[PDB]
Amino acid sequence: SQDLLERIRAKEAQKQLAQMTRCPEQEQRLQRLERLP
Amino acid sequence: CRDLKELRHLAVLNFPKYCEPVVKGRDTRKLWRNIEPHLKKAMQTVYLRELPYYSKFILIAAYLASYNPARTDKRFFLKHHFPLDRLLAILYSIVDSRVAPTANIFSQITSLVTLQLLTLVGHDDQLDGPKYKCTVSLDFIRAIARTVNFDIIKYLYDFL
Amino acid sequence: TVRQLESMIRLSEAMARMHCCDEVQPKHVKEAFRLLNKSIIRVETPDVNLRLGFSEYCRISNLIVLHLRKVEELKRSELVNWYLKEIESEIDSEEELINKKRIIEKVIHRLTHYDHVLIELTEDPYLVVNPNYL
Amino acid sequence: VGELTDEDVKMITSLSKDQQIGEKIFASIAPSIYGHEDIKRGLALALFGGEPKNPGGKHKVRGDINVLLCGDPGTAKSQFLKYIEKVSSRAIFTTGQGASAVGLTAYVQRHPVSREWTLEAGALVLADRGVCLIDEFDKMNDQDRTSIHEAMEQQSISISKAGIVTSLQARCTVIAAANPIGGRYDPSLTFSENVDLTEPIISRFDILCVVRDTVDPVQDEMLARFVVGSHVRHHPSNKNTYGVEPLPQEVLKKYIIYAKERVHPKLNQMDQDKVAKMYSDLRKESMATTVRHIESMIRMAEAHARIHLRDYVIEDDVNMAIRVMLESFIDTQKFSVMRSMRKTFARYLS
Ligand SMILES: Nc1ncnc2c1ncn2[C@@H]1O[C@H](COP(=O)(O)OP(=O)(O)OP(O)(O)=S)[C@@H](O)[C@H]1O
Ligand SMILES: [Mg+2]
């Protein structure tokens, strides 16, 4: 059913949002770390 | 159409065609598909319920004289660069053949006046300077010009 | 003139390049046709009664008329189910789904009872297109 | 001529014996443009050129055709001019705004080093034996126009400046483009009224072609289909009315060169009575509304004979020249009279 698929998508989105609750700067430095040399 | 009388009249007229498909053999889709084009044709008319040769030329000349300002007349007819005389000159210019001023053309003019196609403006006693107006719809004049093989749009100053 | 035809071809190619597509698709043509047509344009269209824009209203009307006319060669609930199936690529939350259901119910009712483009035939009434909509 | 390969000559001769050589030659010009038979016919006829003559060494009769193209916007006149620019072995392209009287002609200047009077050739002088193209001729200043008539009529320029009097050859074929005043051609007016040019300038021109815009759904379909097909064909990644296959561009160029440099037709079988009666009728119907028109028709027949590579002119060339000249003449008249002209001259147009 459409509702089940949408609820699964919402759960995945919430899990990914909890994953990205980590500070964005942590990756930005990493980005810059590839540009420094 | 919100008129109760008119809508009831339409229903009375169109019911026999409504009831044919079931007689031929509660099928809503079948009835609607069978009946839609007839309803459209009926809705085409909600509230509604062969001239002689020279008469056509007279009519088109009158239309041109009425709807074309005089200043441009020569611009459309003189080979090098409303009153009755203007109509006569325009008619003489349009027709490729030499037409003699027989009384029959005047009889045609008067008959057209009687048929309420051309309206007389001036006094009835003044039959030396008469004025006329043309009351023909543009679609009618285009159709008659098509039946004559004449392109009136090329001469209408307003359209140009 | 032919210059506008060349402009239309150029616009379709520009749409194709925007989407990084190696081939041109008719969707780009349909998109550019509006832009070539519009000419005189207001600053902003007024809202239509929660409010919805005039362009979205026309889009929904066009979609529903096209589907009904295609199926001609339906039911209210079935048509709503089809619409929600077609718009699944945009909805991402339950709230958006219930909002879309509200909007489509309101639009279908409004077309049925105000614009007369949709005609009811006798909880799941049959819907037909007014035969004079193009 | 010496550089020509004998294979080129044999191919040209094999083409000449074809009964439909004219049709394929006309269809071979502007493949990318749809329709417009009359304009390409006239331009090809001018391109092949006539035979210049000097009867007695007392007066010189030009063997050149000057073409004027008046068009409503959207008819690809510039495309035709560009194609003519590319095809010609010798060609110069000029625009209306950037062409001054001094620029077009040779002018006297003091040399920066030695400081003696010297002549610098203009566009027309370098167009000698070639072709000159004028774009937006309606933008010409009248003062700049004045110098044009001498070169148009005599194909020679006399420069009398700074104590130096010189004569220079100006035998060139001139193709001019023009747009009607107001941007739209009015069929209810004379050709003179629609174009902001004096009568002598038009008189110097031999062929006049007016192009209008009509809303015809079937012609619109044909135009759209041909345009989109041409667009598909000429993609860099991917890189007729007469029903005849167009000739290759190189083959056409070689044919043009050989015809220009070999054929010299003779008008020994022309019936003077027919042309005299036609010219009397032309006088009648022109005063009702000249000799150089006769001269233009004569050189037109000569060019048409050169197209078929015939040392002598057959009367069919005369008939076709009469037909196209009459078409050009009636195209320049008002609508109220062109119907009568067509009725009167239905014998020749059929
Ligand atoms: N009959 C036609 N067939 C094919 N392509 C055409 C035709 N008419 C116009 N076009 C296209 O339209 C383009 C632009 O036309 P133009 O040459 O600018 O118009 P125009 O008739 O020369 O009027 P001007 O000089 O520009 S105001 C051309 O390059 C062609 O690609
Ligand atoms: Mg152009």
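Numbering, chain C: per Swiss-Prot, residues 617-665, 713-736, 743-791, 807-818 in sequence.
The backbone N, Cα and C atoms fix where each Cβ goes, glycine too.
Taking a C-beta cut-off of under 8 angstroms and a sequence separation of 6 or more, C:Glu622 (ADP binding site) has no same-chain neighbours. The feature ADP binding site is assigned by Swiss-Prot to C:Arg619, C:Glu622, with a large-scale study or a structure entry given as support.
Within its own chain, C:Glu757 (mutagenesis position) has no residue 6 or more apart in sequence whose C-beta sits under 8 angstroms from its own. Record note (Swiss-Prot) on the mutagenesis of C:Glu757 to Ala or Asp: Impairs interaction with CTD1.
Other Cβ atoms within 10 Å of the Cβ of C:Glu763 (mutagenesis position), summed over all protein chains shown, number 12. Annotation note: C:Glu763 (mutagenesis position) sits in a helical segment as assigned by DSSP. Looking at Swiss-Prot, the entry for mutagenesis of C:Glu763 to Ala or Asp says: Impairs interaction with CTD1.
The Cβ of C:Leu766 (mutagenesis position) has C:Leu753, C:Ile760 as same-chain neighbours under 8 Å, each 6 or more residues away in sequence. Swiss-Prot gives this note for the published mutagenesis C:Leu766 to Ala: Impairs interaction with CTD1.
Not one of the mutagenesis positions C:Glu757, C:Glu763, C:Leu766 places a Cβ under 6 Å from an atom of ligand 1. Each of the recorded positions C:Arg619, C:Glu622, C:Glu757, C:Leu766 was checked for a CB under 8 angstroms from a CB of chain A; the ones meeting this are C:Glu757, C:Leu766. If you measure from the Cα atom of C:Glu763 (mutagenesis position) to that of C:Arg619 (ADP binding site), you get 49 Å. Those recorded positions from C:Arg619, C:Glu757, C:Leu766 lying by chain D, with Cβ under 8 Å from one of its Cβ atoms, are C:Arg619. The DSSP secondary structure for C:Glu757 (mutagenesis position) is coil.
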